[PDB]
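To start, the structure under review is shown below, and the notes come after it.
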Amino acid sequence: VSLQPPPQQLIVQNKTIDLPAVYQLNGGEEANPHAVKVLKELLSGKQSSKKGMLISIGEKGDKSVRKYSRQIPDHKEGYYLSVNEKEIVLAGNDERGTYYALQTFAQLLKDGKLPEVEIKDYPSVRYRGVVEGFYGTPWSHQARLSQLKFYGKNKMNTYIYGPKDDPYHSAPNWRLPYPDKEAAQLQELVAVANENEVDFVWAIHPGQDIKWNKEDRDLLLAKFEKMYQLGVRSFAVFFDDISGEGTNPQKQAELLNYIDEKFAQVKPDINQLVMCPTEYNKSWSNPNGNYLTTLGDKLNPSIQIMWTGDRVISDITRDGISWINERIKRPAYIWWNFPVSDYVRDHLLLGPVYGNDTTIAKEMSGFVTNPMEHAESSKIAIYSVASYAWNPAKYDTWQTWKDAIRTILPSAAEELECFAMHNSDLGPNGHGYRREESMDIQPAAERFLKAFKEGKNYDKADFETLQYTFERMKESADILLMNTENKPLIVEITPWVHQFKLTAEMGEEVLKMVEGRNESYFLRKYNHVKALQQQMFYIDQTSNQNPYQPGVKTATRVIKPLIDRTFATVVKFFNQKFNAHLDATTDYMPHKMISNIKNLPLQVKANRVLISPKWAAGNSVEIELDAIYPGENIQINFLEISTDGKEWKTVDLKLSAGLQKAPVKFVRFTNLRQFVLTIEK
Ligand SMILES: CCCCCN1[C@H](CO)[C@@H](O)[C@@H](O)[C@@H]1CC(=O)NC
């Protein structure tokens, strides 16, 4: 088996022992009852009695396992697991340890058969898990219930609740208790987290409008107190992405220490207390100021401080963690902003987890991932982060990705792999963060395109690889659409699956245009491609219509540019050959734009028509829409309207011109970061 996470020490013998038909259970009444419940499910159908094979379960100190005390590792959440033909031992250093032994035990089980094996295990990082900390639609209740079962299975002990658009988490209603319905749901979440050995850390994000007074201090404590009554035993205060007084390091420290002394140390049973600083990565840290060393010196040392790395989106390196730890005077609690896609919402990020140093476990208090608003889809990265964080020294990126996918979707693992490996890069974005994509076919794609562009003979093998890949892509899309094993996963990814299928069909038809040996056939494929472009645009305009990066982009890094440039090239070649004037545009645009900028394409985004973001006065620009619409405004960062081209009407900027529902078809500007017409849909 590929045990995930991989244990710290494992010795296996070529000898299997059947899951005994007859077992004596020793320590079921004293061991972690969440661990016992898991064992008893694994043993349904088998007989209990005082005869037959002994199964020893308990926490170090319990009589059930005092026998094995010096084999039980002396770490938080550590365990000893042993299988031989005589007996089974499942012995945690603590209750969570025992639960974790059962999670490893369940993976060892196959057909009703166990390998003869000896395991001593424990996590290299103390706090491991997920921070629901993104902008966008927060995870549904059902998605959260499923997350927490998944965290228990992969030994993640931490779930930090902090969805930026939950109004009771953030400003201004952080001051209000949750309504009954949500409160009842959070209470269930906390109970379920408890059953899966996950710390539910409730975060609050009061900083944008906090006053540094008695009144807001008390409301914050009253809100924590409410959460505590709901079952919450860990807490966080986040000061990220704010301006104003709330950024004050002295005051933040004083408030966290107050929470610490008057609440966290006064209750009998509060576990983590965590804060997110305002300077939460090195690039936003101001060496002109003293923000981080002030937190470092003033914040009670048991309080965690979160950190995203050298940048808002970054991977964690030795130099980076060393840089921060020196300032905050404790090991940073890593907030890793992957696979969060809230700033590239038209991309799914389903690639492997990589780039984080595997030797620096001792330098971090915790490691949590900030995932996508697509909960199930995020499990690929989550499963992987759990593997990494439990045993970084043995972290195998690619094998963990595969095991993740095979866990999440066993009936269609190879199809999900196919889809995921072409849906991993983020594309260009303000943070500069990129991931690999489509790496297996990138060299064949690069050689083919350079040869074809230059009139040299492409390698046949390269052409067949591209063919194979498009074929595989369609099979994967089609199978994934109908898969019923993980319906919520398929709901999340479906718009991208449709777009991926179309991408593959377009690719096939373009390769037929390359090989095409007569005019007529070439023309049929050309027209087919144009129709597929238009379908891609339709999906782009009707799926995933969020306000920030609407639409659906897929296979962007390698596959789409290859198809686009191949199509442009072969149409150029066809035009030269047949003295024809076929249009070589690669993305369908129903509206037109002319200028003297010329080839900055237009884009449609919701009810906006914009020029893709050059200060020469060549003289004019005109946009023609495909119909008459009521106009809202025109926005510009470094002007007339018409319905027919002939009668015009000047509008005055400010830069922003209101149109006041004036019918618009044409827009002209005479005498660029932004140039956007908003119309009424
Ligand atoms: C300019 C605002 C950037 C927001 C930065 N990150 C994420 C970007 O994915 C986003 O999920 C947001 O919640 C988070 C804030 C943050 O990084 N806190 C440690």
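Here Swiss-Prot sets the residue numbers for chain A, with the shown residues being 24-619, 623-639, 645-669, 680-695, 701-717, 727-736 in order.
Heads up, header says this was done by X-ray crystallography, 2.0 Å.
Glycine is no exception: its Cβ is also placed from the backbone N, Cα and C atoms.
Note on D264 (active site, proton donor): other Cβ atoms within 10 Å of its Cβ, all shown chains, come to 16. Summarising the annotation, Swiss-Prot assigns active site, proton donor to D264 and lists experimental evidence as the type of evidence.
Sequence annotations record features per position, and here Swiss-Prot assigns protein binding site to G156, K187, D263, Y303, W358, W359, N360, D365, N393 based on experimental evidence. All protein chains included, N360 (protein binding site) registers 26 other Cβ atoms within 10 Å of its own Cβ. The DSSP secondary structure for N360 (protein binding site) is coil.
As annotated by Swiss-Prot, domain 'GH84' applies to 149-416.
According to DSSP, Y158 (mutagenesis position) sits in a coil region rather than a helix or strand. Its Cβ placed at the centre, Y158 (mutagenesis position) has 16 other Cβ atoms within 10 Å. Among the mutagenesis results in Swiss-Prot, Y158 to F has the note: 99% decrease in activity for pNP-O-GlcNAc. The residue drawn here is the original one.
Under its mutagenesis entries, Swiss-Prot includes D263 to N with the note: 99% decrease in activity for pNP-O-GlcNAc. A coil conformation is recorded for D263 (mutagenesis position) in the three-state DSSP classification, outside any helix or strand.
Less than 8 angstroms from the CB of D263 (mutagenesis position) sit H228, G230, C299, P300, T301, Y303, each of them six or more residues away in the same chain. In Swiss-Prot, the entry for mutagenesis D263 to A states: 99% decrease in activity for pNP-O-GlcNAc. The structure shown retains the original residue.
Annotation note: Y303 (mutagenesis position) sits in a coil segment as assigned by DSSP. A sphere of 10 angstroms centred on the C-beta of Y303 (mutagenesis position) encloses 24 other C-beta atoms. Here Swiss-Prot notes a mutagenesis experiment, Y303 to F, with the remark: 113% increase in activity for pNP-O-GlcNAc.
For the mutagenesis result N393 to A, the note given in Swiss-Prot is 95% decrease in activity for pNP-O-GlcNAc. DSSP gives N393 (mutagenesis position) a coil state; it is part of no helix or strand.
Counting Cβ atoms from all protein chains shown, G156 (protein binding site) has 26 others lying within 10 Å of its own Cβ.
Note on proximity: among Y158, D264, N393, the recorded positions of the record, the Cα nearest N360 (protein binding site) is that of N393. For the 5-residue gap in the deposited structure, the Cα of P639 and the Cα of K645 are 10 Å apart, rounded to a whole number. Binding residues for protein (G156, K187, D263, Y303, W358, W359, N360, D365, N393) extend across at most 18 Å, taking the greatest CA-CA distance. Annotation for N393 (mutagenesis position): same-chain Cβ neighbours under 8 Å, separated by at least 6 residues, are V153, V154, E155, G156, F157, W358, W359, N360, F361, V363.
The 10 Å shell around the Cβ of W358 (protein binding site) contains 25 further Cβ atoms across the protein chains shown. Put simply, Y158 (mutagenesis position) is 11 Å from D264 (active site, proton donor) when counted between their Cα atoms.
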